Amino acid sequence: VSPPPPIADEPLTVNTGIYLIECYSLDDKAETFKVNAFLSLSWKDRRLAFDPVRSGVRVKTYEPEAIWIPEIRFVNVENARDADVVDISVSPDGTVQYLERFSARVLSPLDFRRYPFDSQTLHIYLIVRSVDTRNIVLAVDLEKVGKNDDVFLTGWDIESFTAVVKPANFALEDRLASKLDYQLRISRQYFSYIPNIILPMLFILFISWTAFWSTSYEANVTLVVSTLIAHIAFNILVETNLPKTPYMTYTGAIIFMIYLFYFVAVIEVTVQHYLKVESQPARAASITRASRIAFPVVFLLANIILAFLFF
Amino acid sequence: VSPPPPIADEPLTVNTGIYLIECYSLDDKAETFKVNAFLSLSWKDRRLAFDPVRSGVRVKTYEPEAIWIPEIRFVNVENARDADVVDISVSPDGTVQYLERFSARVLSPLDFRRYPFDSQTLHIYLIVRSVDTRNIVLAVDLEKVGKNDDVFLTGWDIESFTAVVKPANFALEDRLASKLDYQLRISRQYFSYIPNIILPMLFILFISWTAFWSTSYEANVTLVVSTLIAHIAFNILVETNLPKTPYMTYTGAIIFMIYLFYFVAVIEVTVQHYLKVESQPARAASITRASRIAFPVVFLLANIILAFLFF
Amino acid sequence: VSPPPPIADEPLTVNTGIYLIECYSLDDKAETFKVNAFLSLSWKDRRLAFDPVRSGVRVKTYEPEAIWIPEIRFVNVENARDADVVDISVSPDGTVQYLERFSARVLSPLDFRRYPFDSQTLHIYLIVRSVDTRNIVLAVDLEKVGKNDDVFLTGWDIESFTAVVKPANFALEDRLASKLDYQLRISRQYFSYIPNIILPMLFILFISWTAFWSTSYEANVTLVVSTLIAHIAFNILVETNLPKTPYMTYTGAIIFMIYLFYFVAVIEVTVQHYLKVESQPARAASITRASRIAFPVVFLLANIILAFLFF
Amino acid sequence: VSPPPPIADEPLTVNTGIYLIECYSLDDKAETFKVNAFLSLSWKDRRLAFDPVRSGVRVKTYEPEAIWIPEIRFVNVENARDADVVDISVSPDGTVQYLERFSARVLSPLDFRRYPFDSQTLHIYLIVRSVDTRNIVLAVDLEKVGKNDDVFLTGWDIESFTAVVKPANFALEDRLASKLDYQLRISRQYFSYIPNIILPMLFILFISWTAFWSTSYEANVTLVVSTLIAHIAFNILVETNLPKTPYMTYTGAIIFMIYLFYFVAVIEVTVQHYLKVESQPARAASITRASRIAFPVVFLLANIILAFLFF
Amino acid sequence: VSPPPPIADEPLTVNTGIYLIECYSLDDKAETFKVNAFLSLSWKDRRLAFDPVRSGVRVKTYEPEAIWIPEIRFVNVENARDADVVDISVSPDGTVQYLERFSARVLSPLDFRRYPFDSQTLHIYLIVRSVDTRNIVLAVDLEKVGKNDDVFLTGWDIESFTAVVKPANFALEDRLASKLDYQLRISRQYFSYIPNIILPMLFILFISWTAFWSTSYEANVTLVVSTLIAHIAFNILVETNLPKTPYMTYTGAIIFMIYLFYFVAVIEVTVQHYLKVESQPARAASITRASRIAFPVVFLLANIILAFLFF
Ligand SMILES: [Cl-]
Ligand SMILES: [Cl-]
Ligand SMILES: [Cl-]
Ligand SMILES: [Cl-]
Ligand SMILES: [Cl-]
Ligand SMILES: [Cl-]
Ligand SMILES: [Cl-]
Ligand code: NA
Ligand code: NA
Ligand code: NA
Ligand code: NA
Ligand code: NA
Ligand code: NA
């Protein structure tokens, strides 16, 4: 079969629409998500036109084999989409109405800078390669673009599913290509991070600061070192749920900065002991008393500075 | 092939039934379960009707290819179901009796609020899209809905497998869709959680409270800090078997609250030491003696309050 | 094609046999195992009968497509078996001799009560659904049931592979079904558990009891708490290699009971210190001296009781 | 199609050869490896013979469908090999030269007794089932057996890829079978184990022995218990990279024996303290001084004994 | 179909080109990466030549089935590439222009010596086996070799995608083979390693050195042993993200060397205590004072030596 012939030198417009049925498995480490949707296509093939009076019928169904169907592909999919044709319906003027149900693992990158208080724009790119007979251009039929109400992405809030109506027309391997951008806007559900990582991590830090109200070196060493190990466990736990970024994430920055606080606490604990042993407990007392105010104040200000730079 | 023609303007009723053979792999993190069942369909196609006297046979078998079969799909499946046709049998009046065996990874969400003392309702949604010739409506043949006695879901108790007999009729891509709800009611086997997580977690907490019967700061610091680390391990172990929820789970609440008890224990231990050093052991004694009653009582009451709010 | 016609009202007997080639991947958590075997089938189709004098040949070979082959399925498989036909041979009387080589992930449940000193019976269920023309019944040709000598199931000892010769004939979706039970009896290789989990776990417990020969509270607290943490790690390690059971496993019981020994050791350590501080070292001495005999004796008796209840 | 006819009662010899392109994914836990190779087959079919003068051509190509090809299968593969026919070429005498490119997950067992200083022989078993017309026997065409120079198996050294030229001819499901053994000899690259597991494990043990030069019970308890926990971590890390064996591995034995050294160290530390407290520091001194020589000497001799038994 | 006939004895040149669409999943442990690209092929088949005047058309499209297409395979792929033909276009002279879109898991080895400051050259090997009719040789059409601007490999920087224009012509199973080398040059994004592994690891080491400003054996033992355990966790964490190499990696060397620093710190701590107890605090003071300079200086120089040897 060949593509529909042009009336003049005009390109063939294939109207598109994606309707999400099931949205699932957003892998932060892999920067992928799985989708299960409907793909609707519509174009005019004058060769298929018929008289509704003579033929009796208002629409004619066809099997994919019987007629010409444009080769529509997804750009950012991992492997080729699994698709099954739901319906093909031709109206008297020759307007074809194609529908298929597909599933695909889509590869759209993520920005972890404000993690876990981040929002993402997932992309689904539809493309079409022009044939030698005639050039093919994509379009968005807006009322065939949507999502099911049940659509739930675990640990995320689905904000919107829209399409950038103007296609990106460009050259690809010496032929015209018409690319379309479907955008799924989502925002992370940060709530769980607070009682599971943030608050436990702050509690262990504050426990390390009880060493500023203790003269026992043996006890202080235990307090600051033990809590430092628990902070290492939280750093490891966090960096497992995330990929290796060439930038600093919000949680990454806080976690890093907290190490400096543990390091300075070890210095103070060591200085206090050295001074007490050196028979200078007056000077050691001054340092310990100062640290009680310095550590919380510097921690609070440094966090104001970080939140400011990141948000 | 085309759909059966209507006697009048009535829709075509496709009677359905699902019979579970094997039920397995309930992923709490993914909110999926795997199923292996029979799907039975029945509708009347007058075009297939025959005289049993003239034809000799009481029923005629057909291959899927030969006749019209309604396109029935599952809504909440991950990928398209793996199905194999067992039998297609037509009675003299034209009543088709279709049977297929399928397997699918079903995506039904879970409510972890009462975890691990939770009960779930897993869903299997059957759907059918109306064609241009005539509208298709789903029905439940209750005699063809069931499950095998051997059906076992590891770590869960299977309560019931029933169907909501009235379908959800709605518009989908400008055509009528008839959705059916098959519900598998299950309840978690919480038994293992008691000797593996709950009792070990309470034992380490009670061990931390032996610091209220000790004047040794070095020993208390070791007792409260060491047991706090074991509690961190249990928090990490628990949050691995579960997904990130935008709400507080029952175990999540208990685990969180227990951190506060460790934090207050560190404060008491620090206060006792400061006072003893400051030559005020009488005041330190009062605080330590009070804590012995306060900590268990506040723990017991806070748990009564939590169990009340969650159940 | 249609099934062979009956001489009288007799059912069609399909003789079966399974010969295991490779047996592997027994997942304790999933209660599945993978199998690679031969499935042999034999039935008489008088329609295929031929004169060996006239046809030249003593046997005729056919492609699956050419003749009627009974639809034999496995009940407890995860997804549909991967099968490849090795041979189909028809003798002059019409006796068909079918051979296929298949691979499948079989879902047979396990009893972890005596873990890791448990024995299992894995099941492979063959089934056949009767057609409208005539009823089909399964049989076991014992000469075609076996296993290769090389058959090795990692971490398990293969005892026997036999078949329950009498099929389970029952109604399934309003038609007769003939089910057959192939049983693979295996027993766990418990050896590795002894130097990797059991002996390391006993060593750490006995180390905790060296606190009954020490008056140093600071040292005792370190001894009992540190070893309790190592026991937590062993409990976690063990519960990872196993699924969540609604019953107590043998190792589960020992692991649980050992927590009580750690808890009572903390009590003794605390009592000894309180008494020594309260200027009652005579009473503290009596308790410590008693514990030295009590702890090993109670541990030994409790283990005799457990081994008795479980075996 | 039927197999080639015999001149007399001789069997048909199918000459074989495997040439490895890519060798990868040796799973120690699963005892599997993945292979990507060429399979070459050659046999004489007199029916295909032709006169090169009359036909013009020196060789004739055929599609698998056109001619008879022996059913060659792999015994120890997991699932059926993925194969694609590269070429089929017939010489004037009727000698067929078949070539296919395949990939398979091969299941060959491993001997971890000398781990990580072990060498393995991976097996690829080719088999052929005799037909009723005539018996089929396998052979090795040695210059069609090889491997690519680039062939690399991560963490292993590939020594040789050869075939046991004499096939194993035996009865299988009442027909003759010709099995061939292709052996891939490999040896583990033990280098990484030394700086990552062996030396770190010895360092922590030697650190525990610094307790023989200390009279501080509190410090000794910390030294021996802390290092014992690090040894537990190494035991866990090692047993994860390996399957559960019914025998003792080399590393397994060393790891186990090291626990006894920790146990005896705890005993010595306890005895020293009891004696010092009991006002017998002279006797405690003798034991501590002896342990300084005993522990390293017994460790060194026990290791000589182990290396001897294992190598 | 047969290959194009030669004008004279010349070989057939198949011009190639790979254009990367999506590049993802670089597994360091497995030494694999997944690719999703276009494969373009071009060769002259005089049999397909046509007169553009008589035929009307300037180019003719063909289905893969209709014409002869060279069997091009990838050497270092895991399983056979997933490919879908985009276009086949013939010009009047008979020049065929083939285009297909494929996805494959490519197995290219990696050099971890400078990890995580390493650069890699990933390979994609295209090959072609000569037929009996005529020899086939590969070529690189440089205008049809490229990559998309959006091409992103998570945690890596894509430097270049080029091809070694001269093919490797060699014998394979007694026939000529033409191999082509496509090289994807990438360099690791080491940034994340600094705040997550390197700086945390140095902080814990420096904390261990605060024992040179302390006379408390009990505190020193806690300081050096606790920090040694955190270093063990970092060694384990690092060796999980990497495969077992027969050489020393950069991070591997630093990690190993740091163990020696912990071991010598334990010796110093032990010596200081023994001497103080032996009533030689003057000598213990000299050693402790020296260690304060020795440890940082030796650490800094040893690191200069390592960086020099590795870079
Ligand atoms: Cl696609
Ligand atoms: Cl479906
Ligand atoms: Cl609606
Ligand atoms: Cl409608
Ligand atoms: Cl099956
Ligand atoms: Cl095979
Ligand atoms: Cl390929
Ligand atoms: Na088409
Ligand atoms: Na149909
Ligand atoms: Na058949
Ligand atoms: Na054939
Ligand atoms: Na301590
Ligand atoms: Na072709």
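By the numbers in Swiss-Prot, the shown part of chain C spans 47-357.
The way this entry was determined, per its header, is X-ray crystallography, 3.2 Å.
Cβ atoms here come from the backbone N, Cα and C positions, even for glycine.
The Cβ neighbour count for C:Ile244 (mutagenesis position), using a 10 Å radius over every protein chain in view, is 15. As a published mutagenesis entry, C:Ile244 to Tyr appears in Swiss-Prot alongside the note: Marked gain of function, with a ten-fold shift of the proton dose-response curve towards lower concentrations.
For the mutagenesis result C:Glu264 to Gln or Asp, the note given in Swiss-Prot is Decreases binding affinity of TBA. Packing around C:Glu264 (mutagenesis position) is summarised by its Cβ count: 20 other Cβ atoms lie within 10 angstroms of its Cβ, all protein chains included.
Looking at Swiss-Prot, the entry for mutagenesis of C:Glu264 to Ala says: Decreases cation selectivity. Decreases the binding affinity of TEA and TBA. Nearly abolishes block by Cd(2+). According to DSSP, C:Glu264 (mutagenesis position) sits within a helical segment.
For the mutagenesis experiment C:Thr268 to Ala, the note given by Swiss-Prot reads: Increases the binding affinity of TBA. Weakens block by Cd(2+). Spatially close to C:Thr268 (mutagenesis position) yet at least six residues away along the chain is no residue at all, judged by Cβ distances under 8 angstroms.
Looking at Swiss-Prot, you'll find the mutagenesis C:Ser272 to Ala noted as follows: Increases the binding affinity of TBA. When secondary structure is read from DSSP and collapsed to three states, C:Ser272 (mutagenesis position) falls in the helix class.
Among the sequence features in Swiss-Prot, the mutagenesis site C:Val284 to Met is noted as follows: Displays an increased sensitivity to propofol but not to desflurane. Over all protein chains present, the Cβ of C:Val284 (mutagenesis position) has 20 other Cβ atoms lying within 10 Å.
According to Swiss-Prot, the mutagenesis experiment C:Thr297 to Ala carries the following note: Marked gain of function, with a ten-fold shift of the proton dose-response curve towards lower concentrations. Also shows slower apparent rate constants for activation and deactivation. Displays an increased sensitivity to propofol but a decreased sensitivity to desflurane. Around the Cβ of C:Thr297 (mutagenesis position), 24 further Cβ atoms fall within 10 Å across all displayed protein chains.
C:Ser272 (mutagenesis position) has a Cβ environment of 22 other Cβ atoms inside 10 Å. Straight-line distance linking the Cα atoms of C:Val284 (mutagenesis position) and C:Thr297 (mutagenesis position), rounded to a whole number, equals 8 Å. Residues distinguished by a CB atom under 6 angstroms from ligand 8 are absent from the mutagenesis positions C:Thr268, C:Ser272, C:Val284, C:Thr297. Per Cα geometry, C:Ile244 is the residue among the mutagenesis positions C:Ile244, C:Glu264, C:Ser272 nearest to C:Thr297 (mutagenesis position). Among the mutagenesis positions C:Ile244, C:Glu264, C:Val284, C:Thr297, the ones with a Cβ under 8 Å from a Cβ of chain D are C:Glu264. In this entry, C:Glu264, C:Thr268 stand out among the mutagenesis positions C:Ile244, C:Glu264, C:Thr268 as having a C-beta under 8 A from a C-beta of chain B. C:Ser272 (mutagenesis position) sits 12 Å from C:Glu264 (mutagenesis position), taking the Cα positions as reference.
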